[PDB]
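**Student:** This is the structure, below, for whatever I ask next.
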Amino acid sequence: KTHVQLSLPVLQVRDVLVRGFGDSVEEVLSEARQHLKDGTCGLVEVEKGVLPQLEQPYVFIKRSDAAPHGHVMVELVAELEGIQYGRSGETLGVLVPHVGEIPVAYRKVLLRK
């Protein structure tokens, strides 16, 4: 399928143990997509002070359209040293590995895969 319904655990930035997906834009997009397929991806909501506490390159989920079955349609955009790879809508959050941190909420998304 071109899209997959996922329910992503929303993590507090100070709880995150693994603060990024790797070392290059292509690696972090690759790993993000693998962890989304494996159910081992979390979401951190972006506010003042969050991104400097995580590791670049960043992987964002961004709204791809204006929400089937309560799932916002999203796609991935990476960022390294202020350059984004992809073009999309509003940021829903930054993706990180999930390694068993307790979430504060779940974010239902339809991921363009």
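Residue numbering for chain A follows Swiss-Prot; the residues present correspond to positions 11-76, 79-125, in that order.
Recorded method is X-ray crystallography, 1.5 Å.
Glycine is no exception: its Cβ is also placed from the backbone N, Cα and C atoms.
Copied straight from Swiss-Prot:
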VARIANT   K47 to R  In strain: Omicron/XBB.1.5, Omicron/EG.5.1
**Student:** For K47 (variant position), which DSSP three-state class applies?
**Tutor:** helix
**Student:** Between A76 and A79 there are 2 residues with no coordinates; how far apart are their CA atoms in Å?
**Tutor:** 7
**Student:** Do any residues at least six apart in sequence from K47 (variant position), in the same chain, have a Cβ closer than 8 Å to its Cβ, and if so which, in order?
**Tutor:** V14, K125
